[PDB]
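Asks: Got a structure here, written out as structure tokens. Questions coming.
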Amino acid sequence: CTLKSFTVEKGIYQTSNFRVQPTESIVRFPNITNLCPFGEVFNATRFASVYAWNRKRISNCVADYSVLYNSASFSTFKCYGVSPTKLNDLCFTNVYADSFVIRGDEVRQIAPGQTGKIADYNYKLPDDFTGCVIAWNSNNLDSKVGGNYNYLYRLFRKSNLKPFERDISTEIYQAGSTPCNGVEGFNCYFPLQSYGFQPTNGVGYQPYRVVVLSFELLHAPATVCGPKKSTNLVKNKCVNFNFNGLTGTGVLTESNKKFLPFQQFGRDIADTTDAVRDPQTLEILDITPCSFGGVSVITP
Amino acid sequence: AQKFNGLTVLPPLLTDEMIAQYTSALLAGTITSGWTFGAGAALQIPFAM
Amino acid sequence: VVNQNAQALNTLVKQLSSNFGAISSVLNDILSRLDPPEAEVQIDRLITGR
Amino acid sequence: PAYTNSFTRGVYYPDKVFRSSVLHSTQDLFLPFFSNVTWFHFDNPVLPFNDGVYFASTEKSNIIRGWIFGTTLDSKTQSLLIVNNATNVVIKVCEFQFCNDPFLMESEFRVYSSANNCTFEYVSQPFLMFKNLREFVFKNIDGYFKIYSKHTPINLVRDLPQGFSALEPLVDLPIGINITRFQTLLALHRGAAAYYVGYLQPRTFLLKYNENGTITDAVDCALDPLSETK
Ligand SMILES: *[C@@H]1O[C@H](CO)[C@@H](O)[C@H](O)[C@H]1NC(C)=O
Ligand SMILES: *[C@@H]1O[C@H](CO)[C@@H](O)[C@H](O)[C@H]1NC(C)=O
Ligand SMILES: *[C@@H]1O[C@H](CO)[C@@H](O)[C@H](O)[C@H]1NC(C)=O
Ligand SMILES: *[C@@H]1O[C@H](CO)[C@@H](O)[C@H](O)[C@H]1NC(C)=O
Ligand SMILES: *[C@@H]1O[C@H](CO)[C@@H](O)[C@H](O)[C@H]1NC(C)=O
Ligand SMILES: *[C@@H]1O[C@H](CO)[C@@H](O)[C@H](O)[C@H]1NC(C)=O
Ligand SMILES: *[C@@H]1O[C@H](CO)[C@@H](O)[C@H](O)[C@H]1NC(C)=O
């Protein structure tokens, strides 16, 4: 087949390669059971303005994102740095939660590297943002027949805003050289402005509820991820392994190298993962590539 | 180099033992027969002449 | 000669850690974080550089 | 005044990943080799933070027992406090107002003035029990506030000894606050003690790992053209 002939002369020829196949699959996760509170992140009622955006740091739990997949109440659901269906088994160090209220038409400028008034002036999303954003209509609650004016945003300021900032000061804007000093003259303007939400307003003018979730993957040990079940370990054979999202194929073996208590895994040569600390027994396991080689056939 | 993924090395066909044997045979021939063994059958002759 | 073969081989090995404009240099992360119909456009740019 | 030479000190593990028997090049904030360090004693004026600080304290200097970091004293913004006592360490971040010159036959704490809007109140393990020298490194990136240290005995008091040392990531917190100045804390009974300050500046370094995986030697890639060749 390789030499494209029905007759072959005497000699030695290289045909193909082989690899030892894994026999089992093992998954390891830390034994943690408490559910961390997504309840008062989406079902909560007390939320803040555009420039007063709420900050919640959530950790030390396990999470099930299946509520996010199947809840039809969520109007738009667009993830970027990861595929939405894959969050069920990836494992993350920490999760950042932001909540704030935006008029419906300004949803498109809440995007990685997007330009706009809210983007450049209130809340800008970084270019390499590896998280996801959710939003849904809320005209039924955040609107009154007489008009609700409690929500404000800032739109006059000199320079662009860095990705993770918050400002609440409302100093008078010096649009001109006149030092009006707290009085809104013709050359000055008050930095804030309020959205006039009424139920008679158009759908684009209707208020919307937006929550932003961001993830980061560092070398630090992970703390929050899905309910994927763990299993017993197998040693001295070719086997597929999963360690807090780190996946591959190899042979697990005891190690004599000593890890520092703050270290987790090794990259000794050419950034290759050779050792992984066991989350349960704290013992360091060596990774060895599964056996492989070429095939040569000798014929007369 | 050391063991890692992707690539392998192949041993040479002739070992060091065989190369050393070849050199020893060449040295013995050139000290016991001069240039005669290169052209054909070796002819014994003392080193002085 | 020995050194100039060894350095070339070592530089060939080290090139596997390059990013080539992708989001990650590890292919397992690429196919474990992303949905393939938008992950092939990340795999190909590693393939070309390698 | 009283500027002193640094003598190739103040390096740390940057990536928290085990490596052994290899030479690696990294780019991160570091204290430049052979730079000025400022010497203090009887006094403790305020100093700016300036994108990272290196700190040290001589042996038998039991007077120094804590630090304090902030931007303003008037309790307008968030500020951090670290205080060591006989049983634990007081690590609280809250909008305090502080005494300008507090102190820690014995006498005790006199430090705080007010408190409001606290966020973090964990009590943690104390970091301390020809005596032992002290070294510390502080920086703030991405709202994170790594702390590095290693404790070691030396034989000379009023100088920085030679040799090499590398510090480990002992503790870390996501405070997210905007630090621009700081101050040290001293104890008193009802007394001068040396400490040093150095500032970091991003430069590319080359690190050497021994067979056990620790740091054994290092060179700076921008000090000397010979070091550039290295
Ligand atoms: C996981 O279980 C083992 C034994 O069942 C226990 O020793 C260990 O403490 C548990 N992990 C944690 C984080 O508590
Ligand atoms: C909010 O509360 C309702 C009422 O119990 C419940 O059905 C729903 O699952 C909760 N969560 C969300 C995200 O709506
Ligand atoms: C330290 O600074 C002083 C002036 O502030 C300067 O004269 C001195 O040379 C500096 N030290 C070194 C080692 O250059
Ligand atoms: C030491 O400080 C801790 C706070 O970190 C406090 O709980 C403890 O009571 C203090 N002990 C003394 C003796 O001051
Ligand atoms: C923070 O404390 C100040 C007084 O120290 C108080 O006026 C202010 O209301 C507090 N912040 C909040 C959000 O309550
Ligand atoms: C921190 O505070 C200083 C003044 O104390 C201010 O100039 C600066 O803009 C603030 N923010 C940062 C990120 O430094
Ligand atoms: C590691 O450090 C120990 C001292 O703690 C030393 O005796 C030993 O030689 C070093 N190397 C190895 C391979 O153990």
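By Swiss-Prot numbering, chain D shows 26-66, 79-141, 153-177, 186-246, 261-300, in order.
Header says: electron microscopy, 3.0 Å.
Keep in mind that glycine also has a Cβ here, set from the backbone N, Cα and C atoms.
Among the sequence features in Swiss-Prot, the natural variant D:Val83 to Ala is noted as follows: In strain: Omicron/XBB.1.5, Omicron/EG.5.1. For the naturally occurring variant D:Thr95 to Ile, Swiss-Prot gives the following note: In strain: Iota/B.1.526, Mu/B.1.621, B.1.1.318, Omicron/BA.1. Under its natural variant annotations, Swiss-Prot gives D:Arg102 to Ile the following note: In strain: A23.1. For the natural variant D:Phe157 to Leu, Swiss-Prot gives this note: In strain: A23.1, Omicron/BA.2.75. The structure shown keeps the original residue. According to Swiss-Prot, the natural variant D:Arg190 to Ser carries the annotation: In strain: Gamma/P.1. Among the natural variants that Swiss-Prot reports, D:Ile210 to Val is described with the note: In strain: Omicron/BA.2.75. In Swiss-Prot, a published natural variant is listed as D:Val213 to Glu, annotated In strain: Omicron/XBB.1.5, Omicron/EG.5.1. Variant annotation in Swiss-Prot: D:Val213 to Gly, described as In strain: Omicron/BA.2, Omicron/BA.2.12.1, Omicron/BA.2.75, Omicron/BA.4, Omicron/BA.5, Omicron/BQ.1.1; the structure shown retains the original residue. While the structure shown retains the original residue, Swiss-Prot records the natural variant D:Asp215 to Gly with this note: In strain: Beta/B.1.351. The natural variant D:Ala222 to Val is recorded by Swiss-Prot, whose note states: In strain: 20A.EU1.
Have a look at these and tell me how they're positioned relative to everything else.
Replies: D:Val83 (variant position) carries neither a helix nor a strand DSSP state and counts as coil.
Secondary structure at D:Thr95 (variant position), as computed by DSSP, is coil. A C-beta separation below 8 Å, combined with a sequence spacing of at least six in one chain, links D:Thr95 (variant position) to D:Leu189, D:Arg190, D:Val213, D:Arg214, D:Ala263, D:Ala264, D:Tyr265.
Within the same chain, residues at least six positions away from D:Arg102 (variant position) with a Cβ under 8 Å of its Cβ are D:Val120, D:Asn121, D:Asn122, D:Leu141, D:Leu241, D:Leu242, D:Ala243.
Residue density at D:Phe157 (variant position): 15 other Cβ atoms are found within 10 A of its Cβ, drawing on all protein chains shown.
Other Cβ atoms within 10 Å of the Cβ of D:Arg190 (variant position), summed over all protein chains shown, number 18.
Sequence-distant contacts of D:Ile210 (variant position), defined by Cβ-Cβ distance under 8 angstroms and a gap of at least six in the same chain, are D:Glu96, D:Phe186, D:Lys187, D:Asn188, D:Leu189, D:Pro217.
Cβ contacts within 10 Å of D:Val213 (variant position), excluding its own Cβ and spanning all protein chains shown: 14.
D:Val213 (variant position) falls within neither a helix nor a strand when secondary structure is assigned with DSSP, and so counts as coil.
The local packing around D:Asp215 (variant position), expressed as other Cβ atoms within 10 Å of its Cβ over all shown chains, amounts to 13.
Remark: D:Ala222 (variant position) has D:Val36, D:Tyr37, D:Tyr38, D:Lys206, D:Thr284, D:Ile285, D:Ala288 as non-local neighbours, by Cβ distance under 8 Å and separation of at least 6 in sequence.
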Asks: Just to verify a number: CA distance, D:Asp215 (variant position) to D:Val83 (variant position), in angstrom, no decimals.
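Replies: Cα-Cα, rounded: 22 Å.
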Asks: Around ligand 2, within a Cβ distance of under 6 Å, which of the variant positions D:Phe157, D:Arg190, D:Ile210, D:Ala222 show up?
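Replies: Qualifying residues: none.
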Asks: Inside 10 Å of the Cβ of D:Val83 (variant position), count up the other Cβ atoms and send me the figure.
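Replies: Taking every protein chain into account, the count is 11.
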Asks: Please report the distance from the Cα of D:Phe157 (variant position) to the Cα of D:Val83 (variant position), rounded to the nearest angstrom.
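Replies: That separation, Cα to Cα, works out to 20 Å.
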